[PDB]
Amino acid sequence: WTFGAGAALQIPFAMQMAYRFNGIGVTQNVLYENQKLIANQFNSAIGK
Amino acid sequence: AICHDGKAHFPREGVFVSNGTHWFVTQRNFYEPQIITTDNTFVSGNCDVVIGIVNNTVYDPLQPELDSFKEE
Amino acid sequence: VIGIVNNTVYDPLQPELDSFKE
Ligand SMILES: *[C@@H]1O[C@H](CO[C@@H]2O[C@@H](C)[C@@H](O)[C@@H](O)[C@@H]2O)[C@@H](O[C@@H]2O[C@H](CO)[C@@H](O[C@@H]3O[C@H](CO[C@H]4O[C@H](CO)[C@@H](O)[C@H](O)[C@@H]4O)[C@@H](O)[C@H](O[C@H]4O[C@H](CO)[C@@H](O)[C@H](O)[C@@H]4O)[C@@H]3O)[C@H](O)[C@H]2NC(C)=O)[C@H](O)[C@H]1NC(C)=O
Ligand SMILES: *[C@@H]1O[C@H](CO[C@@H]2O[C@@H](C)[C@@H](O)[C@@H](O)[C@@H]2O)[C@@H](O[C@@H]2O[C@H](CO)[C@@H](O[C@@H]3O[C@H](CO)[C@@H](O)[C@H](O[C@H]4O[C@H](CO)[C@@H](O)[C@H](O)[C@@H]4O)[C@@H]3O)[C@H](O)[C@H]2NC(C)=O)[C@H](O)[C@H]1NC(C)=O
Ligand SMILES: *[C@@H]1O[C@H](CO)[C@@H](O[C@@H]2O[C@H](CO)[C@@H](O[C@@H]3O[C@H](CO)[C@@H](O)[C@H](O)[C@@H]3O)[C@H](O)[C@H]2NC(C)=O)[C@H](O)[C@H]1NC(C)=O
Ligand SMILES: *[C@@H]1O[C@H](CO)[C@@H](O[C@@H]2O[C@H](CO)[C@@H](O)[C@H](O)[C@H]2NC(C)=O)[C@H](O)[C@H]1NC(C)=O
């Protein structure tokens, strides 16, 4: 979301998703441990 | 994350950064580096799950106090 | 800082080990 507030600041997508998980009230270790499952679920949803 | 003693460490609030030689944990919206201690981070799991984890020692604030306690 | 004021900040760890000393 940095490019919407100012200059675009790069950040790895996994870390960005960790920030988002922290946003919804879920600890980032959950994502950093289930990254494969989250990625597969997102890809499957896009295909659907 | 950070690998210290076979345990994965994650920042409580902030992000891990490196200037090229050493590692720090800093708030996301303003660069002010801090030494990675047990207070900045929380442990979760081990080192075999996280993708991209990097080893680095995690300082223990209570260790010097324990050393002094042992000494005197 | 502007407006900082002087006050003792209690450290919980110190008495816990200090009492053990005696
Ligand atoms: C908190 O208290 C401060 C006064 O006492 C200081 O803070 C407390 C918490 C203790 O740590 C105590 O040990 C500290 O000294 C207060 O601001 C303070 O302002 C005084 C000056 O009025 C500073 O005292 C310094 O003393 C040393 C040595 O003392 C001799 O020399 C001075 C020379 O001015 C004489 O006035 C004395 O009577 C002694 O003969 C001085 O070398 C020093 O001089 C210069 O350096 C200080 C640096 O701050 C300047 O403030 C001075 O004006 C001079 O330019 C001082 O006199 C004291 O250092 C200073 N402390 C701080 C943290 O700023 C402070 O307002 C209180 N509240 C806060 C900080 O929120
Ligand atoms: C990446 O960051 C690490 C960690 O240090 C960090 O950067 C420093 C520039 C400084 O801002 C630190 O506060 C900060 O945590 C760097 O590696 C460590 O830091 C310095 C080099 O930067 C070296 O160790 C010592 O660090 C002291 C604290 O900064 C510094 O004062 C020392 O300077 C020596 O010389 C001065 C002047 O004569 C003297 O006053 C000092 O007392 C001391 O003798 C010394 O540099 C080590 O590299 C690391 N030391 C640690 C962690 O304790 C690293 O340099 C930086 N990356 C690059 C490319 O510089
Ligand atoms: C961070 O540190 C850990 C542990 O030191 C690294 O794990 C690496 O894997 C093994 C297990 O301890 C260590 O020895 C290795 O043994 C295997 C099997 O005998 C052997 O094939 C290897 O050649 C190696 O000897 C290894 O020292 C250890 N350290 C490494 C690889 O640096 C982990 O990989 C480290 N991760 C990072 C990002 O540094
Ligand atoms: C907050 O305001 C006080 C005064 O109300 C400030 O202290 C000084 O007090 C004398 C009283 O004679 C005034 O003449 C000065 O104008 C005051 N200085 C200033 C900058 O206002 C004090 O500086 C302020 N301090 C804080 C917020 O810590």
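The residues of chain B that appear here are 1080-1151 by Swiss-Prot count, in order.
Using N, Cα and C of the backbone, Cβ positions are placed for all residues, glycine too.
Recorded in Swiss-Prot as a natural variant, B:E1092 to K carries the remark: In strain: Theta/P.3. Close to B:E1092 (variant position) in the fold, though at least 6 residues off in sequence, lie B:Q1106, each with a CB less than 8 Å from its CB.
Recorded in Swiss-Prot as a natural variant, B:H1101 to Y carries the remark: In strain: Theta/P.3. A coil conformation is recorded for B:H1101 (variant position) in the three-state DSSP classification, outside any helix or strand. Listed in sequence order, there are no same-chain residues at least 6 apart in sequence whose CB falls under 8 Å from the CB of B:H1101 (variant position).
What Swiss-Prot says about the natural variant B:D1118 to H is this: In strain: Alpha/B.1.1.7. According to DSSP, B:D1118 (variant position) is assigned to coil rather than to any helix or strand. In sequence order, B:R1091, B:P1140 constitute the residues six or more apart from B:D1118 (variant position) in its chain with CB-CB distances below 8 Å.
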